[PDB]
Amino acid sequence: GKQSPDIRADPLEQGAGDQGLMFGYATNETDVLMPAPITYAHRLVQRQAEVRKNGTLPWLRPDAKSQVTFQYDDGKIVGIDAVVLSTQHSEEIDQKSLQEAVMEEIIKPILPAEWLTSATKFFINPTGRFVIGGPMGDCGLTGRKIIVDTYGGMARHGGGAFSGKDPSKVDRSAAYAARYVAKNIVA
Amino acid sequence: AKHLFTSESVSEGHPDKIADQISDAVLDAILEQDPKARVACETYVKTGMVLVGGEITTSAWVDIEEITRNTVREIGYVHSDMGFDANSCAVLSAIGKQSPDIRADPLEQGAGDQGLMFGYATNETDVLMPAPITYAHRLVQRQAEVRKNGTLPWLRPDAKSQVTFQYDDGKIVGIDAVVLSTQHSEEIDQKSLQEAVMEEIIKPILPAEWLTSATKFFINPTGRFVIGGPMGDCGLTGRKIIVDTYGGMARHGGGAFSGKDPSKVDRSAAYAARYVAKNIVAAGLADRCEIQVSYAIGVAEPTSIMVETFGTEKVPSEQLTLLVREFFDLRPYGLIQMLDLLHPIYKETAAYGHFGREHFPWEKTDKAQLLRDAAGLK
Amino acid sequence: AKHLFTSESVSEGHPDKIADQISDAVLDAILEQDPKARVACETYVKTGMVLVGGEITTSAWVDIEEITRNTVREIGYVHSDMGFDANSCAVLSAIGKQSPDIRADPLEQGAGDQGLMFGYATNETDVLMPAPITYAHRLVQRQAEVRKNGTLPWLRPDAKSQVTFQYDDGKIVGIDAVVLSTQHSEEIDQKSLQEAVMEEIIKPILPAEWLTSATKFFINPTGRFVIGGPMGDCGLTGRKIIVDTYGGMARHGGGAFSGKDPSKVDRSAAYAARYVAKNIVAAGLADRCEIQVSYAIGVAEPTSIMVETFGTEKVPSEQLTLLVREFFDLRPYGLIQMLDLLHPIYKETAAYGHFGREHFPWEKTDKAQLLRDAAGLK
């Protein structure tokens, strides 16, 4: 539903267009001042898209999910306890060869080798074949993945979705601003 | 160590809560006929249409349009002057129904999908919930109660609340700001609305000792609120997850609840995590407890279980994790068995929070005594 | 040789006519900016939603939702009590817009699609149209006129009419049955509605000498008609083609008009066929004339031209077919050039028939004198 913009007070005195809660988080755990588990979770799926697009593994398909379980000890990471990488592929590739390729080409280049011990458990497509996915597999709505966007489970969240909102709405800009002040305080 | 904490809640007339109630109304209708059904319902609510979609694996027959119109009609949208009419709105169904199939151990079923679930419980309140979210729910719940019983006939379903509590050394000492945006009819003037809302909603709910002269009240700060509901803003299922569980007081896994059958760990495990978190606090093991359970799709046992007591535990932390694994069966089917979730009781849980109301299966503290004896606290 | 003939018409509030007006309102908006655009708009109207779809090849920017709401609002659907609200209805757009491309003879362009087009004209009426369809349109048009100007404020947009004429040796001698179903408000009682409709609609329109005692009037035969319009029944573009052109008096090719730009022969050739049929009758060549033009997609010249005079021709039939080819350029672009169809004038043509109203380019009898001289009838 498109409308028409209208047409003298102080611009900085504009009130918030809607109420809400915004949370910003920052920790010196990582270089980019972010929780470690969420960063490496993003690396795996980002690596999957990178490998699929450049042609290293042509049989990959866009849909993919990752899940990394980190083992802390006195507040410091000492290893990785479980890695889950569910990816959509084509019917051409067999299941056994998919696990070998995904492990060697996605998990190995990303995660540090010292964390992956023999006690680490890998779950690469635990169910089986994953050929038809994407929108057909499940419905998709805007703002249903807010936690994986911001920090994962490491930090509290206000509950306001980001995507599809212009900066004038505090549900998005204030969350960016809260992260901005949180990062500067830690930095 | 004074610090202000804020939590908010929305009424059942909010567009994001209409979708949640419609999704769970469909779920409850299916569970009445086929308790073992698989339901994943997503609802999109626009200015004049309701789009109900998802994938259903059941042998039950339900009339989506009849359920949707009845749900909206019960909320109180009866004519277009309110901005949405239940009797004259488009109800499109995109539901894809399938047929259930037909010997191993039922408790060994793997999780249908991966995800993170967080459970939280604190001895701050009687119901073992964060205080700010409970009173935020009270205001919007009081608004619906007053509107329906006829005390204030000029109220309309859509309403939002936001309460800012002033902590001091971890204890609440007052309320710093109260915001109550409500939808009304054009009959009532703005000045009389603020007097009535303050006297009839805020006063009966919030304790009088917290409301001092320094408390700031924002009752419809913008102005008139006549046309609201779906016309004012779009509504989607699962956009209000934080106001459902705990507000901002606790971390959240990111999985929506409404429209999902108990067989999906995105909902049952969150209830189960709250169940074990409430029992640990109720047993006196910790003042605050936070539980994280993680599942991998196709795997029965959780990939990780984390208990956090924020340094308020009466027993060593590594002992608590053993107790959680010993007593509570956290396998995906074990959650259903230990909570009896296969009943049509999810219509009521999609209105003013899934937690804190004692008439729910996951809000029972029955294993609290067993845990206390196991920990040897006498 | 007495025989009863019946024709019917529907008001602009009918669901099948709302879709036609919405489709042509979109067409007129596009033609104002890009006259050479290609528009094929299909509209589906349901209880609370309007779905506008089609393929557009233009460089123009239009707001479909604003156009649709304004069109429905002008009809008179303003609140949900009528069964449909223009301000609170879902307007979904499925329009697929493309970009126009950028040297042969323009008149040699082939037809964009194949089809059959029929044109008809008879000297029975002044406007050279069948009598039953003209008076059927008068009743519904009078109903809208009375409702809007405030003579009968309790009327509502939806209305249908049906008049049964009694012929005798090819001449009308009376009216045997009049049916006028109209939508009203719950305020008016049924008995008073029939007296008002009969006195204020049927009496001023139909000639008094035709309405004898044997004439049967059916004014809302069922009963109350309060909720109608889109809620009562679905509406689609092109479902009322017969009531648009001639009723049952003439054959029809089956191509819908509303929502199609003039470049498509499914609309322009039907206008052109009526144009040549009206001129032949206006020239005195025949009392009744029927023209069929058939195009093959990708071919300029029509595959077949048929003239039928029903044995009422003043010149040999094979001579008429030569005259039609000589004077009228029936190539797909020749129709536009000889009728000046590239103007936003199609909003008015989608309400009470595309034919019989003299303010239309295809209703002009300018080549009648030329045809009469060519046939050598002095």
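Throughout, chain B uses Swiss-Prot numbering, with the displayed residues spanning 2-103, 109-384 in order.
Including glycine, each Cβ sits where the backbone N, Cα and C put it.
Using a 10 Å radius centred on the Cβ of B:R230 (ATP binding site) and all shown protein chains, the other Cβ atoms total 14. The feature ATP binding site is assigned by Swiss-Prot to B:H15, B:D164, B:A165, B:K166, B:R230, B:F231, B:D239, B:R245, B:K246, B:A262, B:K266.
What Swiss-Prot records for B:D17 is Mg(2+) binding site. Under 8 Å, Cβ to Cβ, and six or more positions away along its own chain, B:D17 (mutagenesis position) finds B:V11, B:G241, B:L242, B:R245, B:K246.
Annotation source Swiss-Prot lists K(+) binding site at B:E43, citing experimental evidence. In sequence order, B:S24, B:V53, B:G54, B:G55, B:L242, B:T243, B:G244, B:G265 are the residues near B:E43 (mutagenesis position), counting only same-chain partners six or more apart with C-beta under 8 A.
In this structure, B:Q99 (L-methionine binding site) is part of a beta strand by DSSP. In this view, B:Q99 (L-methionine binding site) is surrounded by 11 other Cβ atoms within 10 Å of its Cβ, with every protein chain counted. Marked as L-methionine binding site by Swiss-Prot on the basis of experimental evidence: B:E56, B:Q99, B:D239, B:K270.
Listed in Swiss-Prot is the mutagenesis experiment B:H15 to N, annotated as follows: Loss of activity. Taking the Cβ of B:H15 (mutagenesis position) as reference, residues of its chain lying under 8 Å away and at least six apart in sequence are, in sequence order, B:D164, B:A165, B:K166, B:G235, B:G241, B:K246.
Looking at Swiss-Prot, the entry for mutagenesis of B:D17 to N or A says: Loss of activity.
The secondary structure of B:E43 (mutagenesis position), as reduced to three states from DSSP, is extended strand. The note that Swiss-Prot attaches to the published mutagenesis B:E43 to Q is: Nearly abolishes enzyme activity. Abolishes stimulation of enzyme activity by potassium.
Annotation for B:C90 (mutagenesis position): same-chain Cβ neighbours under 8 Å, separated by at least 6 residues, are B:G49, B:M50, B:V51, B:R70, B:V73. Here the residue is the original one, while Swiss-Prot reports the published mutagenesis B:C90 to A or S with the comment Decrease in the homotetramer formation capability. Enhanced thermal stability.
Cβ neighbour count for B:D119 (mutagenesis position) (all protein chains, 10 Å cutoff from its Cβ): 19. Quoted from Swiss-Prot for the published mutagenesis B:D119 to N: Decrease of both AdoMet synthesis and AdoMet-activated tripolyphosphate hydrolysis.
According to Swiss-Prot, the experimentally introduced change B:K166 to M is described as follows: Decrease in AdoMet synthesis. Around B:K166 (mutagenesis position), taking its Cβ as the centre, 25 other Cβ atoms fall within 10 Å, counting all chains.
Record note (Swiss-Prot) on the mutagenesis of B:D239 to N: Decrease in AdoMet synthesis. In the three-state DSSP scheme, B:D239 (mutagenesis position) falls into the coil class.
For B:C240 (mutagenesis position), the same-chain residues 6+ apart in sequence whose C-beta sits under 8 angstroms from its C-beta are B:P16, B:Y45, B:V46, B:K47. Mutagenesis annotation in Swiss-Prot: B:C240 to A, described as Decrease in AdoMet synthesis; the structure shown retains the original residue.
According to its DSSP assignment, B:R245 (mutagenesis position) is coil. The mutagenesis experiment B:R245 to H or L is recorded by Swiss-Prot, whose note states: Loss of activity.
Quoted from Swiss-Prot, the note attached to the mutagenesis of B:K246 to M states: Loss of activity. Modification in protein conformation.
Quoted from Swiss-Prot, the note on the mutagenesis of B:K266 to M is: Unstable; trace activity. For B:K266 (mutagenesis position), applying a Cβ distance below 8 Å and a minimum sequence separation of six or more within one chain yields B:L28, B:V40, B:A41, B:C42, B:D272, B:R273.
Annotation note: B:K270 (mutagenesis position) sits in a coil segment as assigned by DSSP. Swiss-Prot gives this note for the published mutagenesis B:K270 to M: Decrease in activity.
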How far apart, in Å, are the two Cα atoms that lie farthest from each other among B:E56, B:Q99, B:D239, B:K270, the residues recorded as binding L-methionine?
33
Largest tally of Cβ atoms lying within 10 Å of a Cβ, found at which of the recorded positions B:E56, B:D239
B:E56
Of the recorded positions B:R230, B:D239, B:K270, which one sits closest to B:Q99 (L-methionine binding site) when you measure Cα to Cα?
B:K270
Filtered recorded positions (B:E43, B:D119, B:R230) by Cβ distance under 8 Å to chain C; hits in sequence order, or none, are none
Just to verify a number: CA distance, B:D239 (mutagenesis position) to B:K270 (mutagenesis position), in angstrom, no decimals.
29
Measuring Cα to Cα, how many angstrom lie between B:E56 (L-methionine binding site) and B:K270 (mutagenesis position)?
13
Within 10 Å of each Cβ, count the other Cβ atoms, then let me know which of the mutagenesis positions B:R245, B:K246, B:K270 comes out lowest.
B:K270
Largest inter-residue Cα distance among B:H15, B:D164, B:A165, B:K166, B:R230, B:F231, B:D239, B:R245, B:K246, B:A262, B:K266 [record-listed ATP binders, Å]
37
